[PDB]
Protein chains: 4
Amino acid sequence: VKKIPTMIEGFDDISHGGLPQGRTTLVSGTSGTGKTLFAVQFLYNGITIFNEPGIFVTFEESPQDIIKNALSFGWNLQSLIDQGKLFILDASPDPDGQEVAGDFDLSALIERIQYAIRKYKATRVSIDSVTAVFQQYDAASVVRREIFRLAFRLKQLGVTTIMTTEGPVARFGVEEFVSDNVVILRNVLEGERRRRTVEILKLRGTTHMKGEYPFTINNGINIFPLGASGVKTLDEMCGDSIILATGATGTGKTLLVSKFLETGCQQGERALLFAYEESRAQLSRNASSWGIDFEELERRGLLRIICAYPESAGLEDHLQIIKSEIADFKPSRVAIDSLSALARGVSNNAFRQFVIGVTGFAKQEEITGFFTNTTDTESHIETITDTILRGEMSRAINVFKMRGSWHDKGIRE
Amino acid sequence: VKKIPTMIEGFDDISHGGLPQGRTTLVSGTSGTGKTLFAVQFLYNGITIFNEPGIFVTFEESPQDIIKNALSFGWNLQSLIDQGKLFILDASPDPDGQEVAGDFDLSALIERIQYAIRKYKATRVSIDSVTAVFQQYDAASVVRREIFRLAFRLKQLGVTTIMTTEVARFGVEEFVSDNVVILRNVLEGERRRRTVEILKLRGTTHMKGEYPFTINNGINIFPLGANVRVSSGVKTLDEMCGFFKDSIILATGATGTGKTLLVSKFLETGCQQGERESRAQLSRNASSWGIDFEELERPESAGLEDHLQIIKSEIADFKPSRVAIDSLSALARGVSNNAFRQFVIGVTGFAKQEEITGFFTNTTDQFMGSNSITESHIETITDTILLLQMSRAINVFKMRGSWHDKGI
Amino acid sequence: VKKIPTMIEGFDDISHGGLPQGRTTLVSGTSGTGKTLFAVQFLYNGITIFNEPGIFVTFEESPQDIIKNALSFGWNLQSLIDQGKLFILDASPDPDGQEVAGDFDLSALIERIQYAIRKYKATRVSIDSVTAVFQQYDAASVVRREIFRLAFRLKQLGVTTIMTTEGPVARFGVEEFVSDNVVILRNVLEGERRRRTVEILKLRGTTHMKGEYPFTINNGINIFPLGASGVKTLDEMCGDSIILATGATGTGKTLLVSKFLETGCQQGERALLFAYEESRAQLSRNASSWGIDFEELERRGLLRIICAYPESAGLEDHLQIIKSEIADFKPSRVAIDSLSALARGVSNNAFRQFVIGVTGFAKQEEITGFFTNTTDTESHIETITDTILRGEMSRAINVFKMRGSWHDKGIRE
Amino acid sequence: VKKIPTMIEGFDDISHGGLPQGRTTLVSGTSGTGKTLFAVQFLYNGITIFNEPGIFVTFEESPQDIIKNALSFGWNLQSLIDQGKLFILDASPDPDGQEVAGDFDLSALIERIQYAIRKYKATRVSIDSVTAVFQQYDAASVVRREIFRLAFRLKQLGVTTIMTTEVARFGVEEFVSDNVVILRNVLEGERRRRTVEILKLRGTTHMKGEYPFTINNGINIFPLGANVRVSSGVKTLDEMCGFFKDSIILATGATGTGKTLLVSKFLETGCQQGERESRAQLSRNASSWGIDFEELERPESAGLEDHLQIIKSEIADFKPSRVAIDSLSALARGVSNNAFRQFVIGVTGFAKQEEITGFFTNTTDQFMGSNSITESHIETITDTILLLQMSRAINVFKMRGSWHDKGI
Ligand SMILES: Nc1ncnc2c1ncn2[C@@H]1O[C@H](COP(=O)(O)OP(=O)(O)O)[C@@H](O)[C@H]1O
Ligand SMILES: Nc1ncnc2c1ncn2[C@@H]1O[C@H](COP(=O)(O)OP(=O)(O)O)[C@@H](O)[C@H]1O
Ligand SMILES: Nc1ncnc2c1ncn2[C@@H]1O[C@H](COP(=O)(O)OP(=O)(O)O)[C@@H](O)[C@H]1O
Ligand SMILES: Nc1ncnc2c1ncn2[C@@H]1O[C@H](COP(=O)(O)OP(=O)(O)O)[C@@H](O)[C@H]1O
């Protein structure tokens with residue numbers, strides 16, 4: 001049994017060591033899901049890290065436009081291609097189109113590929129959009145056979161190879177069966193939003209991860225599924241898997257997190273802001289109502305803000321924003337605003353997928369976290385939630401329990 | 001790398017900088033969703049702001065009928081064509097139709113295009129309904145080749161181009177392209193919502209998903225960005241709060257028992273400084289309190305975002321200090337109560353950026369001791385919140401952007 | 001920009017001034033939704049009101065049967081056709097069918113049309129069922145082209161023209177795309193009832209109304225969407241957008257409405273009955289239990305009854321029944337029985353569509369109305385609702401509030 | 001203008017006057033839904049009541065087998081054919097099948113029809129399954145033409161005609177016609193409901209929608225139209241009400257605790273004047289109270305409207321004074337409790353028009369203090385209503401068609 005690394009941000013561990021070797025890998029998805037991009041990033045990881053030389057075969061695209069494509073994420077290729085990098089086989093269609101006086105055997109292409117390889121020492125080659133080859137030549141007979149002779153030749157040469165091809169979940173095998181291990185990238189549309197996800201049906205004769213898992217793009221494709229106060233009466237009432245403030249609207253947790261972090265700045269540990277609600281002037285005039293000094297609390301090099309409206313972005317992209325925020329600036333202690341907004345407008349398995357993700361990341365990078373949310377939690381989710389909190393009546397937060405014991409059980413009796 | 005503005009109202013930011021440059025972008029939607037409009041208005045935007053001349057290729061529509069189209073928006077194109085700026089290329093089928101005796105090399109059209117551009121120096125080109133040639137020519141073979149050489153030739157010329165093609169489906173033999181917007185018209189319940197989905201721009205920063213839109217003079221879209229408090233006054237008790245000028249108030253209570261309309265002195269203050277549900281019958285009912293309406297003057301019928309934009313341009317027209325929204329509950333329903341309206345957050349955000357003051361009325365469900373606050377439930381983002389309702393019963397809920405007496 | 005009036009009962013205001021002019025209007029719907037009828041009524045409005053002479057082209061139907069069709073609604077045409085009315089071009093198929101020895105250009109038909117027009121001074125022409133022309137001649141090639149040359153010719157002549165053509169909501173463009181502004185009439189079937197509705201996708205280069213709206217038929221097609229006690233302790237408890245009696249089963253509101261109107265008859269203002277429940281003998285033996293005299297209250301020329309079982313008829317047809325009841329006899333004050341029945345068996349957006357309709361009509365034609373309904377309102381709808389109402393316990397109706405103040409707040413304390 | 005009766009049980013009023021006249025009406029349904037039956041019985045109705053002779057054209061069915069069909073309904077047609085009244089035209093395919101050497105002019109059939117009519121003077125014609133010729137002749141071209149000239153020829157002759165054709169679909173290449181009934185057989189849950197939908201009659205008064213039906217001798221359908229009170233007596237307390245002879249009573253209570261069966265003296269009164277859940281085991285249980293059943297004699301298994309019509313003709317058979325319905329809850333379920341039964345209103349209406357007295361049993365859901373009254377909830381239309389059930393607890397709900405003591 002064989003295997004080869006890729007190190008696409010978080011894909012490899014699902015394949016438990018990457019793609020098969022000496023075997024043909026087919027990648028299929030609906031138009032607009034970054035198949036070509038997957039090929040590019042794959043091979044660029046290869047040549048940059050492993051110096052595993054590459055061949056990028058393109059039918060749909062023009063080279064100049066594929067380089068101007070990839071240059072978006074900050075990868076400069078042709079100047080570095082002069083190093084003997086990756087070689088782009090141009091299989092873009094002759095614009096004048098072609099006429100036929102008989103049938104063809106696409107020996108020219110495959111032999112061209114193998115000279116290109118045996119010149120470039122390449123052990124890795126990607127191939128963009130075979131369906132275009134089916135829509136290039138209107139003879140759907142032969143292209144099957146000669147794509148097959150290609151993939152077989154690549155299996156002989158033992159090189160790692162990739163194929164990209166074009167309704168997602170339903171009957172999806174496109175039109176080109178003919179391959180030996182298959183990744184299907186689908187982005188599903190639900191309600192009025194978009195979830196980019198990767199399914200691996202199975203990798204034949206090799207360990208594979210069970211099921212489909214959502215992803216997003218950065219400089220290279222990412223997802224990582226699988227894991228595994230100070231102030232106030234503070235501790236008097238209390239005696240980390242993050243704190244929870246679950247409360248009726250106007251939860252005023254704003255207080256608790258604001259000076260949860262403000263003390264943090266006092267003691268010198270690093271703090272950060274991550275708020276998805278109020279315009280942060282009102283965030284700290286509601287905080288400047290306390291008499292604290294937030295704009296004075298940030299002589300830079302200490303905290304960062306720029307808020308973000310929840311609905312304006314998909315949830316796990318927010319997850320990435322704060323992932324590499326907390327990665328860029330390494331806070332000791334931070335707090336998260338209004339889980340409530342993320343609690344609705346979203347199928348609660350998405351929202352809880354998310355909350356398990358963030359809770360898991362924060363709990364064991366031993367970073368301390370807070371979380372606020374407002375009730376009508378009525379999303380019912382229990383578990384790993386740690387600390388929770390004559391005429392008129394005022395607000396009275398108090399705790400059940402923490403850790404494994406101690407605090408106050410009874411409220412403000 | 002690179003991208004080009006459209007400056008059509010609210011699309012440019014969805015594409016994170018407008019349409020791509022030197023590449024042909026395909027625009028597709030089901031018939032009757034204003035693709036042609038997007039194209040026309042695209043070239044008109046180009047030419048009016050940038051003096052970037054345009055070539056509009058039209059099969060389906062008739063040229064003179066495209067101008068009689070455009071005069072609805074109040075724009076004179078024939079004057080613009082004589083200005084030597086925009087050219088409407090007539091590629092409409094001769095009504096006499098076609099007879100066929102062989103295969104085609106569709107060079108004629110493309111050469112016509114490139115002569116038109118290289119004469120007008122044009123940097124913008126729209127192409128309305130390539131699908132029409134498919135409804136003209138029964139050969140799905142060659143048109144592949146000639147569309148590809150067209151779009152490619154245009155990329156040699158480097159001009160930005162648009163192709164229009166004919167619910168949640170694919171592209172009906174239009175062949176993949178290198179950047180694609182699919183604007184879809186949705187039919188839900190018993191009303192119809194026009195939305196724009198942008199599928200892909202390859203190698204470029206892009207916004208996530210489908211986004212609702214409506215039409216004005218040009219297409220309008222809804223993206224997503226972002227005395228210490230002069231208020232009413234109200235006698236007896238005079239604001240325990242007041243409601244900050246940059247705030248919004250929430251009165252949630254069973255029934256529309258708020259007929260008293262607290263907005264009465266919310267407005268009285270407005271007029272005080274001099275600054276500015278039959279609302280006729282309610283305003284002989286408002287003169288029951290003793291206010292001076294006759295001297296004060298010196299829902300299903302519209303889609304939600306039509307309410308949103310109409311009021312956008314009322315408040316744009318007259319610069320209100322403080323106004324209120326009547327029976328938001330009514331706007332919450334007629335839509336069935338599980339269809340969750342983002343909407344209110346949008347306008348709320350808007351209130352935040354122009355120091356405009358808003359009040360909000362809404363009717364709550366049952367009566368006594370409902371732990372449930374509001375029907376489909378308006379929570380935070382609302383600055384000022386309050387209750388309502390043995391007698392009628394006012395109370396304050398919870399705020400700490402200020403503090404005071406917790407009522408009753 | 002151009003426009004032309006039609007005055008079909010309530011259609012024009014959606015088109016904000018009617019159909020386009022000098023442009024081809026296509027009308028499509030599933031079989032059995034009154035497309036042909038729409039054409040007929042259109043042109044009959046034209047010639048009767050505007051003296052805009054007309055041409056009715058028919059492929060499917062035979063003239064004699066189209067006149068016997070239209071004569072159902074009380075329109076007598078052929079005798080009036082002698083006036084130089086509308087001209088029916090007979091394009092009914094030769095029953096013997098036809099044989100083919102080559103292809104045809106349908107010049108005969110179009111030229112016939114234009115002579116007919118230039119003889120009849122016509123500015124308006126309707127055309128019934130083009131799909132039949134596709135199912136008349138089995139050559140689906142040419143009929144496209146020559147229908148196109150027809151519609152184009154009509155655009156040249158500047159005449160207003162209409163085309164009728166044959167699964168409703170889903171993929172509906174029939175088979176004949178070829179037109180320049182489109183009305184789609186669909187009747188949907190839900191549960192076990194039928195809703196006739198009009199959708200206008202868009203009218204090209206012209207104002208159009210946003211969305212689809214239900215309709216029914218009378219003498220001509222109708223719909224109008226878009227708008228915009230006395231006795232008892234009476235007012236002691238109270239101190240018009242209609243009254244509401246919402247109550248537990250056996251709401252006995254029957255009392256309150258019965259002599260709500262009976263006093264009305266006393267004072268002389270006009271009253272009417274609109275009951276959708278009990279056989280009206282029991283209606284007024286439950287009322288003759290009060291000692292009142294209903295059959296004696298109606299010496300005719302005062303009130304009218306004839307009850308109607310809710311389920312036996314679609315809701316907005318009831319709406320029309322009372323619309324032209326209250327229009328025929330002009331009541332001052334009336335009451336409506338058992339909104340409860342209409343509250344269930346119906347998707348509540350239909351029921352509330354309805355209730356907003358009737359409430360709106362009654363409130364500002366300044367007619368006074370009452371409404372009874374029984375709870376298990378639990379349909380939750382608030383707003384424009386005005387006035388609402390040791391061992392055993394009896395019934396006790398009392399009010400919250402009315403207008404903007406006064407009445408009794410407290411019940412029968 | 002004009003229309004002609006069918007006098008088939010309950011269809012005529014759905015069409016607001018029966019089938020159209022001088023026009024060919026198409027009858028379509030999925031195979032196995034009794035279209036042929038509608039046709040046969042149509043012509044038999046015509047001929048038996050009006051002595052309006054009929055021509056029945058049959059492809060699918062065999063003539064002798066159509067008579068052995070009809071003998072199920074107890075009707076002798078062969079006697080009617082020899083009476084010189086009805087003629088069953090055999091257009092069944094010769095089992096030996098067909099060979100083809102060219103195109104057809106299907107004049108033979110039509111000329112046969114018109115000879116048959118002009119001989120029998122017939123005014124009624126049925127045509128069962130034109131679709132059969134489509135399952136006979138593989139040319140979908142000409143049959144268009146010959147069906148059209150058939151139906152048209154029949155309209156010259158002015159006779160009323162019916163065409164039968166072969167779930168919620170269209171017409172499977174049958175071509176549009178000028179008035180159409182689609183009778184559909186529905187499959188829901190795990191039972192099947194036959195309904196008749198009537199799609200259109202052009203230029204004519206018509207009823208709205210789909211309407212459920214069942215079969216008897218002829219098809220039956222369910223349209224929609226429309227001592228001061230001798231009752232039980234019951235000792236101790238003797239009717240605080242009594243329940244009027246034209247009334248209906250409602251006893252709603254948790255469980256079938258009404259085993260006491262108030263109907264006991266509701267019936268005792270019936271016998272008193274002399275006028276007329278194992279109901280065997282319940283009637284050794286009824287003899288536990290001391291009544292005299294042995295001397296008294298001097299659900300899923302059937303569809304709802306089969307219960308309705310069966311009881312329609314029991315009450316038609318025996319003219320009851322007063323009878324009651326056992327455990328209506330049971331009829332409310334076995335159907336899943338959201339499937340709302342109109343049904344009970346229908347029979348209720350019926351009770352109103354023949355002075356028949358009815359009582360109704362039903363079991364309610366939980367127990368104490370349910371603001372909810374009845375499960376799927378029976379409200380008004382019920383005249384007399386009552387409650388049931390620390391001990392058992394009778395109480396009266398609310399009526400003012402009379403007044404009395406509000407119980408307990
Ligand atoms: N900066 C960026 N941010 C987000 N997405 C990007 C960015 N640059 C490129 N993309 C995405 O890359 C995708 C290109 O892949 P795709 O559309 O599937 O083309 P192909 O089929 O050739 O792979 C586009 O859909 C685009 O949304
Ligand atoms: N008063 C108006 N209001 C809204 N839209 C208008 C108006 N006048 C013209 N238009 C636009 O002109 C466009 C013509 O384009 P059209 O061909 O309808 O696009 P599509 O190809 O989607 O049918 C219409 O879609 C419509 O949006
Ligand atoms: N008095 C009437 N009441 C209700 N509907 C009627 C009346 N007279 C005619 N109609 C309706 O008119 C319709 C005729 O239009 P349709 O069936 O669509 O035929 P076409 O396709 O030729 O327009 C019929 O469906 C019929 O229900
Ligand atoms: N005892 C019976 N009960 C009910 N229906 C009967 C009985 N005997 C005969 N029939 C009727 O005879 C009809 C023959 O017509 P059929 O060909 O079944 O119509 P379809 O074309 O819908 O299958 C049956 O549909 C059935 O309704």
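Count begins at 1; order follows the chain as displayed.
Note: Cβ is positioned from N, Cα and C throughout, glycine not excepted.
Straight from Swiss-Prot, the features:
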type: ACT_SITE; residues: D:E60; note: active site, proton acceptor in CI (KaiC 1)
type: BINDING; residues: D:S31, D:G32, D:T33, D:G34, D:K35, D:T36, D:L37, D:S72, D:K200, D:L201, D:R202, D:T204, D:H206; note: ATP 1 binding site
type: BINDING; residues: D:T36; note: Mg(2+) 1 binding site
type: BINDING; residues: D:255-261, D:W289, D:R392, D:398-400, D:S402, D:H404, D:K406; note: ATP 2 binding site
type: MUTAGEN; residues: D:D103 to A (Swiss-Prot position 121); note: No change in KaiB binding, slight decrease in SasA binding
type: MUTAGEN; residues: D:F104 to A (Swiss-Prot position 122); note: Very little KaiB binding, decreased binding of SasA
type: MUTAGEN; residues: D:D105 to A (Swiss-Prot position 123); note: Very little KaiB binding, decreased binding of SasA
type: MUTAGEN; residues: D:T380 to D (Swiss-Prot position 432); note: 1.4-fold decrease in SasA autophosphorylation
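With a cut-off of under 6 Å between the Cβ and any atom of ligand 4, the binding-site residues D:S31, D:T36, D:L37, D:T255, D:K406 reduce to D:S31, D:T36, D:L37.
The CA atom of D:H206 (ATP 1 binding site) is located 41 Å away from the CA atom of D:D103 (mutagenesis position). Comparing CA positions across the recorded positions D:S31, D:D105, D:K200, the one lying closest to D:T255 (ATP 2 binding site) turns out to be D:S31.
Closest in space to D:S402 (ATP 2 binding site), of the recorded positions given as D:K35, D:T36, D:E60, D:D103, D:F104, is D:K35, taking the CA atom of each residue. Among the recorded positions listed here, namely D:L37, D:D105, D:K200, D:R202, D:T380, D:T380 has its C-alpha nearest to that of D:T257 (ATP 2 binding site). Proximity to chain C, taken as a Cβ less than 8 Å from one of its Cβ atoms, holds for D:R202, D:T380, D:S402, D:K406 among the recorded positions D:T36, D:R202, D:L261, D:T380, D:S402, D:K406. Close to D:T380 (mutagenesis position) in the fold, though at least 6 residues off in sequence, lies no residue with a CB less than 8 Å from its CB. Considering only the recorded positions D:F104, D:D105, D:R202, the residue whose Cα is spatially closest to the Cα of D:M399 (ATP 2 binding site) is D:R202. The maximum pairwise C-alpha distance among D:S31, D:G32, D:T33, D:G34, D:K35, D:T36, D:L37, D:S72, D:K200, D:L201, D:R202, D:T204, D:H206, the residues recorded as binding ATP 1, is 35 Å. Distance noted between the C-alpha atoms of D:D105 (mutagenesis position) and D:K35 (ATP 1 binding site) is 28 Å. Note on the binding-site residues D:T33, D:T36, D:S402: the fewest other CB atoms within 10 A surround the CB of D:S402. With D:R202 (ATP 1 binding site) as the anchor, the candidate recorded positions are D:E60, D:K259, D:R392, and the one with the nearest CA is D:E60.
Taking the Cα atom of each, D:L261 (ATP 2 binding site) and D:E60 (active site, proton acceptor in CI (KaiC 1)) are about 54 angstrom apart. Under 6 Å, Cβ to nearest atom of ligand 3: this is the test, and of the recorded positions D:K35, D:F104, D:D105 it is passed by none.
Between the candidate binding-site residues, D:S31, D:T257, the densest Cβ environment within 10 Å is the one around D:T257. In this structure, the CA atom of D:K35 (ATP 1 binding site) is 30 Å away from the CA atom of D:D103 (mutagenesis position). Close to D:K406 (ATP 2 binding site) in the fold, though at least 6 residues off in sequence, lie D:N395, D:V396, each with a CB less than 8 Å from its CB. Across the fold, the C-alpha of D:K259 (ATP 2 binding site) and the C-alpha of D:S31 (ATP 1 binding site) stand 46 Å from each other.
Closest to D:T36 (Mg(2+) 1 binding site) by Cα-Cα distance, out of the recorded positions D:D103, D:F104, D:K200, D:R392, is D:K200.
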